[PDB]
Structures are given as structure tokens and as C-alpha cells.
Amino acid sequence: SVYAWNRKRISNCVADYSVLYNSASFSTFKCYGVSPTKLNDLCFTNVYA
Amino acid sequence: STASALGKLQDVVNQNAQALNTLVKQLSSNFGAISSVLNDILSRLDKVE
């Protein structure tokens, strides 16, 4: 729900943002601090969804 | 025996050293940018923004 949004932690994985980037099933794909296509080289830790 | 009897030359050297030091230190200022390193913002962004 709006007031009870659900949280997930992601760590110790391998991520492929390119396939979802190419996916058109998402209405808005708006990335703020980084370029959406530049996600396959730089990587981070403690991903929060 | 007496120390600091040569204050003028020491002052000149100190002035030069601190000028160079602060010039070096200026490299770590955002100046309004999201970061102070060229490579990282290049690698995380795209060549339009």
C-alpha cells in the first residue's frame, strides 16, 4: 500500500540492468544520479528497493 | 645558537609552500558539481548531461 511500502535488501549478487533497460514493460525509467546505460560497469553494495 | 634569525627567507619559502598546497587542495571542491573527480562522473553519467 501507499503508507506501507515494502522494502527489500539486495547484496551478494550479479545484476544485469541491460535486459530490464531494454524491456518496454516499464512506463517510466527515470534514473537520477547515474546514466541508465552505464550501470553494467560501475557497481555498488547494499542495494535498497 | 639563536634560532629564527633568518625570518625573511623562511617566510618567503613558507608563502610559496602554502600557495602551492592550497592550490593542490582546491582540487577536492564540488564547485556545485555532484563530485570532485572527473573519471567517476564520466563513468556514471552519459555524454549529454
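By Swiss-Prot numbering, chain B shows 940-988, in order.
Per the header: electron microscopy, 3.4 Å.
Quick reminder: no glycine exception, Cβ is built from N, Cα and C everywhere.
Quoted from Swiss-Prot, the note on natural variant B:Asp950 to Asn is: In strain: Delta/B.1.617.2, Mu/B.1.621. Here B:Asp950 (variant position) comes close to no residue that lies at least six apart in sequence on the same chain with a C-beta under 8 angstroms from its C-beta.
For B:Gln954 to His, Swiss-Prot lists a natural variant annotated as follows: In strain: Omicron/BA.1, Omicron/BA.2, Omicron/BA.2.12.1, Omicron/BA.2.75, Omicron/BA.4, Omicron/BA.5, Omicron/BQ.1.1, Omicron/XBB.1.5, Omicron/EG.5.1. Long-range neighbours of B:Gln954 (variant position) (same chain, six or more residues apart, CB within less than 8 Å of its CB): none.
Taking Cβ-Cβ distances under 8 Å and a sequence gap of 6 or more within the same chain, the neighbours of B:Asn969 (variant position) are B:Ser975. One entry in Swiss-Prot concerns the natural variant B:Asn969 to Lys. Its note says: In strain: Omicron/BA.1, Omicron/BA.2, Omicron/BA.2.12.1, Omicron/BA.2.75, Omicron/BA.4, Omicron/BA.5, Omicron/BQ.1.1, Omicron/XBB.1.5, Omicron/EG.5.1.
Sequence-distant neighbours of B:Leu981 (variant position): no residue of the same chain at least 6 apart has a C-beta under 8 Å from its C-beta. Here Swiss-Prot notes a natural variant, B:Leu981 to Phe, with the remark: In strain: Omicron/BA.1.
Around B:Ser982 (variant position), taking its Cβ as the centre, 13 other Cβ atoms fall within 10 Å, counting all chains. Here Swiss-Prot notes a natural variant, B:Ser982 to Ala, with the remark: In strain: Alpha/B.1.1.7.
Listed variant positions (B:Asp950, B:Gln954, B:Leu981, B:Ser982) with a CB under 8 Å from any chain A CB: B:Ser982.
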